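One structure below.
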Amino acid sequence: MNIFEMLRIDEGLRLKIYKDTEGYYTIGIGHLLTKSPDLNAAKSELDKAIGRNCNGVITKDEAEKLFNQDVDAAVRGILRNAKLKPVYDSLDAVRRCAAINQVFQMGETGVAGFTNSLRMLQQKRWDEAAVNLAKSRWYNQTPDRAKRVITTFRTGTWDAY
Ligand SMILES: CCc1ccccc1
């Protein structure tokens, strides 16, 4: 297991535009295109991201290229965020994957609400952090995925995957 295999499990792979769990146009391995309800706006974002007129459809190689970019940008964003970087750097490699996964799903904006969880993670109070992480819209809206990510934060193992 590694971050790519983990997010591939959690996000799936679809080669045509689909709506994500929040109703937003997406493609590939969880590549969010736009929050606009206009499918044409989503198709334009797709064409811009791929560099050709895709008509709403991409190849597996193209999906994997977006995924590489999206994972890279997620972790680099963690490092550029002064609140997240010290917590991330305090973690072991497996728990770092849980952090990348959560940021990939929620963005750094959705992560702004996790201040108290972040402190418990940096303190290595793992069971307490896991309880706190689950007191969230995130957990309630995607409980099976959040349970996997939380178990990864709690244990530092890949047991949930
Ligand atoms: C809130 C997700 C997270 C956890 C640890 C470090 C960075 C980001």
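Looks like X-ray crystallography, 1.3 Å, at least that's what the header says.
From the backbone N, Cα and C atoms, a Cβ is placed for every residue, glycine too.
What Swiss-Prot says about this one:
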{"type": "MUTAGEN", "residues": "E11 to A, F, H, M or N", "note": "Complete loss of enzymatic activity"}
{"type": "MUTAGEN", "residues": "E11 to N", "note": "Loss of 84% of enzymatic activity"}
{"type": "MUTAGEN", "residues": "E11 to Q", "note": "Complete loss of activity"}
{"type": "ACT_SITE", "residues": "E11", "note": "active site, proton donor/acceptor"}
{"type": "MUTAGEN", "residues": "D20 to A, N, S or T", "note": "Complete loss of enzymatic activity"}
{"type": "MUTAGEN", "residues": "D20 to E or Q", "note": "Loss of 99% of enzymatic activity"}
{"type": "ACT_SITE", "residues": "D20", "note": "active site, proton donor/acceptor"}
{"type": "MUTAGEN", "residues": "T26 to H", "note": "Facilitates transglycosylation more effectively than hydrolysis; covalently bound substrate"}
{"type": "MUTAGEN", "residues": "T26 to E", "note": "Complete loss of activity at neutral pH; covalently bound substrate"}
{"type": "MUTAGEN", "residues": "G30 to F", "note": "Almost complete loss of enzymatic activity. The enzyme is destabilized by 1.5 kcal/mol"}
{"type": "BINDING", "residues": "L32, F104, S117, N132", "note": "substrate binding site"}
{"type": "MUTAGEN", "residues": "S117 to F", "note": "10-fold decrease in enzymatic activity"}
{"type": "MUTAGEN", "residues": "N132 to M or F", "note": "2-fold decrease in enzymatic activity"}
- Using the residues the record lists for substrate (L32, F104, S117, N132), what whole-number Å value is the largest Cα to Cα distance? 27
- Message: Near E11 (mutagenesis position) in space, meaning Cα within 10 angstroms, which of the recorded positions do we find among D20, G30, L32, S117, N132?
- Response: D20, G30
- Query: Which whole-number value in Å describes the distance between the Cα atoms of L32 (substrate binding site) and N132 (mutagenesis position)?
  - Reply: 27
- Query: Taking only the mutagenesis positions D20, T26, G30, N132, which one has a CA atom nearest to the CA atom of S117 (mutagenesis position)?
  - Reply: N132
- Query: What subset of the mutagenesis positions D20, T26, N132 lies within 10 angstroms of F104 (substrate binding site) at the C-alpha level?
  - Reply: none
- Restricting to the same chain and to sequence separations of six or more, state which residues have a Cβ under 8 Å from that of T26 (mutagenesis position). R14, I17, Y18, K19, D20, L32, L33
- Task: Mind giving me a neighbour count for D20 (mutagenesis position)? Other Cβ atoms within 10 Å of its Cβ, every protein chain shown.
- Result: 16
- Note on the structure: Long-range Cβ list for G30 (mutagenesis position), cut-off under 8 Å, min separation 6+ in sequence, same chain only, gives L7, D10, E11, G12, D20, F67, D70, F104, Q105
- Message: So, three-state DSSP: helix, strand or coil for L32 (substrate binding site)?
- Response: strand
- So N132 (mutagenesis position), by the Cβ count within 10 Å over all chains shown, scores 18
